[PDB]
Each structure stands twice: as C-alpha cells, then as structure tokens.
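Report on the structure given below.
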Amino acid sequence: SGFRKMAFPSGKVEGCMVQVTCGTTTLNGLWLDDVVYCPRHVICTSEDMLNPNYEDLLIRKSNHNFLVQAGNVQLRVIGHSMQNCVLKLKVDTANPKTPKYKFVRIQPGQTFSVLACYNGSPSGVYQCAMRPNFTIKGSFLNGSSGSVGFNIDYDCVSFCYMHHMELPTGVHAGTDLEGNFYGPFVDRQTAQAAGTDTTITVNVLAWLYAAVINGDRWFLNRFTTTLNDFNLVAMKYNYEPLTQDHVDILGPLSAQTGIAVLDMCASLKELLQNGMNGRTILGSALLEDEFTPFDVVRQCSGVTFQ
Amino acid sequence: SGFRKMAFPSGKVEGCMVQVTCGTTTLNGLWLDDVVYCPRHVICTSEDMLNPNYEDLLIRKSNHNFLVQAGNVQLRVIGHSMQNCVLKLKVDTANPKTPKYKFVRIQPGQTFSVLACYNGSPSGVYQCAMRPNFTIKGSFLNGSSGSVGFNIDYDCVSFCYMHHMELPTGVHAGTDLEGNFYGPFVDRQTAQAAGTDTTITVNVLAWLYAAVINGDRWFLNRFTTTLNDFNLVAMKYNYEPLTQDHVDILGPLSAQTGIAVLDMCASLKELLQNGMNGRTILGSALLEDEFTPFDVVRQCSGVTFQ
Amino acid sequence: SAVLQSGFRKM
Amino acid sequence: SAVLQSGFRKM
C-alpha cells in the first residue's frame, strides 16, 4: 500500500551532468555524449541582467571562456552554439554514462522528477507538476540553473525541462532541451508574472483513484452526475475542464478499481461543494493535484519498474 | 525559494543493490563490497507464514539455493549467515560501485530517503519519516522487501533502513542493516499493531522555519509562551513533548531567520488551538511533520551538496 | 495481519 | 522582477 510524492531514480541523470562556467558566472549543464546543454545565462554579467543581448554576448565570448567540470575532471570546449534559448557546447570527451535519451516537450499537467542540483553536485530529486500556467513549483536557489527534469520508462530517460528563473510569485520557469521556453516568459530580468493558476482536474481524478485503491473510500457515493455539469462546477471552482480524452486515459484505473469515471467525478464535485469536511485523505487536507494517472499506475498496485 | 518533499540522490544506492531468490520467493537486497544484506524472508515458503522457524529453515537451506542477480549478471553465493533478522550472503564478486557506507540506527523522527525497488530494478525514491511508533509511512507493495532507506552527507551514504512488512493499519516496518527491528515487531505473519501515532514536534517546528524563510509569515505573532505551557498543549494535542535539546538543534534556523524558538512555539500553539483557519501553508492544509531541521537547512537557502 | 512482502517469482 | 538564476562562484 502507501501513497506519497514518489520520484524516479536519478543515477542515470546524476552521472550525466557537469558544471559550466564563464568568468564569474557558473551553473549546471546536462552532459550527453560530446555535447553539454546549458542555459544561456552563462554568458551574462551582473550589470547587463536587465536586457541581455544574447547574440552580441555570444559573438563576443570565445571557446576557451567556457569551462566544463565533471566533478574533478576538466573538459575542453571544442565548440559552442546557441539554439532557441540554450547553448550546446561540443566537448572533446564523450560521456560514458549517457543513457538512451529523448527530448520531449511535455504538455501541461504531466508530472516529472526534477533533479535539483548545485555546482554540478546532485543535491536531490523530487516530483513536480507542469502547471497549466506553464510553471513548476520546484525548490530551487541561486546556482540551480540547468537542474533537468526527466521521466524514466523502460530504462529510457526523457528529459523535459531545464530550470532557468524564479517568478516573483514564487513559482519557477524553465525550458525543454530543445530550448523553447514553457510559456510566454522571456530570458531577462524583466517583471514577468504567470497567469492565473488553475488546478489540473485529471491529476485530481488520478489522486482520488489512488486514494480509493489504497483503502480510503469515504468520499465515494452512489450519486452520479453528467460530464457537462461537472465541467461547469469545475469552471466555477477554478479547475481545468474535463474532456473525453481525460476519461479515456483514466480507463486502466477504472478497470483496476471497478469504479466508473463519472461516479468519482460526482464525488469530487460534491467534495468541492461541501468542502473536505475537516477529515484527511492520505495525509493531505487539500486535493493533491500533481499525480498523473500514469504515475499512479506505475506507483500503485502495478509493479512497473522505472 | 520553493519547499516540498525533496529526497536525496539515489545513484550511489541504485548501483549497489541486487535481487535475492530462494526457490519461488524473491526480493531485493543491498549489495556492498562482497556481501549482500537481505531480509531473512527469503527463506520462507507460503505455508509456514504464521510461525517461521528461521534457525531450522536456514540450517536446511544450502549455499546453491540462494540466487543473486545484479541486473543480468549472475553472482555465486560463497557463503551465507544470519545476524539478528537479516542474512549476509558472502558473494564471489566485489561491487565496483560500492560507496563509503555506514550502518546507523536512526532515532525516531529523523527523516531518510527510501529507495522503493521491485525485483532489483529501482522503482523510485522518496522521503520518509521514522514515526515515534517506530514505523514508516512508505509506499511499498509485494516484492519491495529490501528497499533500503539512506541518508547522504559529504558524498558519504549512511543506510538506516530495510523494509520488511506492512502492518494492518497501513504503515510499514523495517530493520537497520545490523538486523535489529525498529520497534516491538516480529518477523512473521502474526497480527501486529503499532502503538498510538504521535506527531513529531521538532519536525513541525523545522517545517514552520521553512515556511517563514520561504516567505509565508502569517502565523507568526508577537505572543510568546514558556516551554512548559507549550509542552502541556502539545501533550493534550497528541504531539511529542519538546525538550531543551530540540531547541538547541534549532539554533542554526533561529540565527538564519532571526526568529526566536519560543515565538514560533507560541505561534504553533495558537495554530493548534484555533486550527489552520482554512488557509494554506505551502500547499498543505495540515502541519507537515516529516521535515527535520537538518533537511530544512540542506534544502532551504543553504547550498549544501548531498 | 501482516502483509510482510516478497516477490512471487515464477519457475 | 524575474530572479533569473545562475551560480555566484568567485574566481
């Protein structure tokens, strides 16, 4: 049994990151084969933090200005290039620990295990959910840029994130390994605020599925409501609307637990209307919403490895 | 900023575990140097579940009956022995990835990152807190025995747990690598129930420190109460009593945030008496209590690596 | 009763 | 204001 914030193993990602330094500005970089993917903040002094000119700054920097350290190993930068909003530093050494990697741009709501790092030493790993406003509620400090988020399935790693900045409201922002940001953010110290945060409904449904399977079934009731009424109530309660695709992806959980999707949709609607009533579901008094159905399946009674 | 359930990196522990099999009963084991520490559940058929005779069972099993698999690598069992409630299988191959390991028996309330595993493949890693009733609220299923919990400091790993059983109330139990249980349990399918669960006060205070430093300071107030009154209120609210040592270990956080210990003790007492009043502290509507002050220091503004 | 775990491996 | 991050290493 048991159910809590469980993150993927990190060794395959622990052994594939280095420290990238330019002058007095350093950060973490994701090392794959003979390439190092790093945020382009590396070529930025403190005085030009407001409106960096990344083209001019990159065309000013040289090959030897980039310093790559894999623990205590020194790496030479054979070449450097920029794509979108990241830098690929072609290095002379191929990483022996690089696993089967994919660069996927995950849609909002899909969770992933970020590897919080500082100066090339993995500080830790924890789950995060890509919010609909295209931010992550991670725990990062100065020097944590380049802390990649990833998924692991069938012993294959898919990197889907690279941390870049904190928003003033406390949430964090990042790119994919291709370079494009997640959202309308810009790579400069300009006043940027994410949109209104909306709680993900499908993740809540997966969390309720996990609660039912674990042994907590007080919220279940015989009452059943249609999809459209549930969508209206979620909209007036600031939750993401539920589509047919979300019900379709919940099919394995419905088969595993034996409760139909609409039944727990009605139960969830009633939970919103009457509140949580003061009691507790699996150690949380608020609806946890960073649990995808795939994560529930691979973490609950299913015995999926990685 | 940011603050959530952050667990230690696992690669140094991912690369040091194998699968131990006897007949039709398999499970996970911790491989260190030329030794494999496994639960003695491995020598257990389904029929003798009530009162296993581990001495007779071990004296009946032979060396070749134990099968050790490191992924796709087959390991020969040179010898086997029992200590307390674990088996050390001396194998012919020394693990090249074994790090500096220590076997520490953590006191209740000290958190640790369990590496949930299934059939030798690391399924994931997540934080857990050793409850005062000497249980952990982990997420484990069948075949997860041997999933070691560990801490990492100064790139040195200290194993402090090994999962063995689930209690009927839903919490899990385990040993240390020395073999002694954490609590009054017995290693058999006998009806065993843990005592009344008590929330750890020092961990709550550390969580409040993290909330204050992160930027949430609504609960703070000028009211201040003595230690004895706070202890009485915690006792009548089913929390662990607070001693002088707990205030002493909280010193670094007091210096970092500038808030006196008794001030937040009074604030916490008032929170207990008046409830949480429906608002939220860092995504949780209940007092999180699996955050040690050391974990807060190494996770918050402190830039400690591993 | 305890649900003390180990894997149920075939063969 | 954005808190665009990197390391604050000296030398």
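The residue numbers of chain A are those assigned by Swiss-Prot, with the residues present covering 3264-3569 sequentially.
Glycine is no exception: its Cβ is also placed from the backbone N, Cα and C atoms.
In the three-state DSSP assignment, the secondary structure recorded for A:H3304 (active site, for 3CL-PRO activity) is helix. The Cβ of A:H3304 (active site, for 3CL-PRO activity) has 26 neighbouring Cβ atoms from other residues within 10 Å, across all protein chains displayed. The active site, for 3CL-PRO activity annotation in Swiss-Prot covers A:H3304.
Long-range Cβ contacts of A:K3353 (variant position) within its own chain (separation 6+, distance under 8 Å): A:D3297, A:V3298, A:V3340, A:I3341, A:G3342, A:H3343, A:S3344. Swiss-Prot lists A:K3353 to R among its natural variants, and the accompanying note reads: In strain: Beta/B.1.351.
Where Swiss-Prot documents A:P3395 to H as a natural variant, the accompanying text is: In strain: Omicron/BA.1, Omicron/BA.2, Omicron/BA.2.12.1, Omicron/BA.2.75, Omicron/BA.4, Omicron/BA.5, Omicron/BQ.1.1, Omicron/XBB.1.5, Omicron/EG.5.1. Sequence-distant contacts of A:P3395 (variant position), defined by Cβ-Cβ distance under 8 angstroms and a gap of at least six in the same chain, are A:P3371, A:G3372, A:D3460, A:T3461, A:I3463, A:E3503.
Record note (Swiss-Prot) on the natural variant A:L3468 to V: In strain: Zeta/P.2. DSSP assigns A:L3468 (variant position) to a helix. Other Cβ atoms within 10 Å of the Cβ of A:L3468 (variant position), summed over all protein chains shown, number 25.
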Can you tell me how far the Cα of A:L3468 (variant position) sits from the Cα of A:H3304 (active site, for 3CL-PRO activity), in Å?
39
Cross-chain proximity of recorded positions to D (CB under 8 Å), evaluated over A:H3304, A:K3353, A:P3395, A:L3468
A:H3304
According to DSSP, which kind of secondary structure is A:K3353 (variant position) found in, if we only use helix, strand and coil?
strand
